[PDB]
Every structure is written in structure tokens, then in C-alpha cells.
Amino acid sequence: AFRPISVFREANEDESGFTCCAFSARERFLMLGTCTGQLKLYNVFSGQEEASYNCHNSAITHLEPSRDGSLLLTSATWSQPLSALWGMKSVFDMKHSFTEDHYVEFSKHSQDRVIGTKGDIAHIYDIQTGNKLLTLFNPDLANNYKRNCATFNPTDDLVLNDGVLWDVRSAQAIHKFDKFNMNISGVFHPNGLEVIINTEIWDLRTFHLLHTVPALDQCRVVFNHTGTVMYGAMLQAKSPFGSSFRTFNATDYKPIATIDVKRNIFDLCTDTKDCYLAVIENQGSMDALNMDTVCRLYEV
Ligand SMILES: NC(=O)C[C@H](NC(=O)c1c[nH]c(-c2cnn(CCN3CCOCC3)c2)c1-c1ccc(Cl)cc1F)c1ccc(F)c(Cl)c1
């Protein structure tokens, strides 16, 4: 089950402005982005703020700590730059930023690169120099997904951008997956064998359609660290998500649970030990105009 364990809000603020979350490499600590562009560190059990940093002059939309604890990616709403890389050892400082990329992720196997998304276009950057290594855009193969988000595969040799599979080393598009929806561009399963693009599960080897999973329609997904469970939440047609998230067995795509929290969801994350789930939820009735979010901690 998902037993509520604890809840907290942005300390001392009339209106709590948490917008996104990620567990730190440091156990017992959660990182939260806010609607004023700050990064907060919270002790996740006491619900007490420990540190605060200034990152952007607009709402943080998403963040991602590096596994080793040394680096953090942030993205914002209206800032220039829209995304940035921060060092977290000794002094919290901006290392590099990514002009107009509104989404960024680390590479997966070795976290030496950043992949940023601007619309239908992917940009790959070197973490050391900040230099743009690659622009990935193929006018013949584009799907023009409205919520595109480029991503590396588990071994970093492939990228999926706009439903197109790229060989990174050669910088060539090797396959376009056919379009079935307007918005969602897809992710790699952690198993290395499958691509999940909205409701379609494709085999990487053959490019054959393996499964259709209707419940994944319009969902962002994240897997637990062991890659046994997949969490999905449907984007809203303001909070990025509706009031529900769903779990699925990552091995067979069979559903496990649907959780309706009856509040708009902003973000969800799990810890490295897959002990806990943190969900950012707006308080009030559904689609409240008032912004007053909490972070709920659930025991998986
Ligand atoms: N942290 C994670 O990776 C877990 C993952 N969260 C998200 O994907 C987001 C959280 N806020 C967002 C978010 C908030 N605002 N925006 C839009 C920001 N604009 C983009 C265009 O330029 C202006 C700013 C995305 C997104 C988001 C939405 C869509 C796209 Cl394509 C890309 C994303 F990162 C998630 C997975 C499964 C779940 F069940 C739930 Cl509830 C959440």
C-alpha cells in the first residue's frame, strides 16, 4: 500500500510554493524547488527546512541530482537561462547553464553529459566544459510531440528525441517510431530492451510493437531504483498533473494500484532505497487557484 507517513509545507510562508522534488544523495534529505525559483533542503521526517538556495527568477519546474551528490540540474518557467547545472560540493554555485532548454537530464550510466530539450530539438552538453556537443533534429523524421522530452538510454549510447532514436556516437537518427498521440514522446525502460512511448511499448531490437497499455495515455513515468515498479501520472489537459497516479509492474506492465489524492499533483519521487514516495500536492479543492502545496511522504 501507500501509507501516508508525514506531511510538510514551505516553512513560514503564507503560501507554500513547492513545485518539484528529488531525494538528495544524502539520506534523510529531500530537495524541493519552489515557485519563486529557490531550492530547499528538508529533513524528510521532521519536515524541517535545513537550507535554501537561489537558483532562478521564476518557478522551478523540475530538478535532478546526480547520483554522486556533486551536481544538480534545474529547470524553470520563464527565466533566461531556463535550465542550469549547479555544483553542490563546498559552495553551491552555477557551473553551466543551457539558454533556452526548458528540460534537462543527466546521462545515465556515466553522468558526464546533459541532454536538454527545446521544443522538438535535443542538445547534448559536456558537463566539464559546458560545451554543446550535439544538436539532434531531423526534419524528415520529426513527430513534433508537443510535450517532447529528450532522454538517454541506460548505457548512454542511444537518445530518444521526439520519438526518434539516435545513435549518439554517429549522431545519426536510426529509427523513427510512428506517431499515435499528440504530446508524449517517450522513455527508455531501465531494462535496456524496450521503449515506452505513450501507450506503445516497442522492442529496441526489432522495432516491433510489443504491447499497448491504454492506461499510460498522456502520462509521465518514473521507475523505482530497482526498476520493478513504474509510476505514471496523466498530464493536465497551474499543476502539470491531475489528481491521480498509477503504478504498474515494470516486468509485465500489469497495473498494481491507482491512487487518487483528490488534489492536483506537481511532482513525485522515490528515494534510492525505494522505501519512500514523496508527492507534491496542492491543498484545497481540485483546480484551486490558490497555490499552497504540501509535500506528502508515503511509505511504499
Ligand atoms: N521528477 C520526475 O522526473 C518525475 C516526473 N515529473 C515530471 O515529469 C514533471 C514534474 N513537473 C513537470 C513540469 C512542470 N512544469 N512543466 C512545464 C514547464 N514548461 C516547459 C516549457 O517551457 C516553459 C516551462 C513541466 C514535469 C514534466 C512534465 C512534462 C514533461 Cl514533458 C516534462 C516534465 F519534466 C513524474 C513522473 C511520474 C509521475 F507520476 C509524476 Cl506525478 C511525476
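Chain A residue numbers are taken from Swiss-Prot; in order, the displayed residues are 1079-1315, 1327-1389.
The backbone N, Cα and C atoms fix where each Cβ goes, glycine too.
Under mutagenesis, Swiss-Prot gives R1247 to A with this note: Loss of interaction with DDB1, no effect on interaction with TET3; when associated with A-1283. Residues within less than 8 Å, Cβ to Cβ, of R1247 (mutagenesis position) and separated from it by at least 6 positions along the same chain comprise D1235. DSSP gives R1247 (mutagenesis position) a coil state; it is part of no helix or strand.
Sequence-distant neighbours of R1283 (mutagenesis position) (same chain, six or more apart, CB under 8 Å from its CB) are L1271, listed in sequence order. According to Swiss-Prot, the mutagenesis experiment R1283 to A carries the annotation: Loss of interaction with DDB1, no effect on interaction with TET3; when associated with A-1247.
A gap of 11 residues interrupts the model between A1315 and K1327, whose Cα atoms are 11 Å apart.
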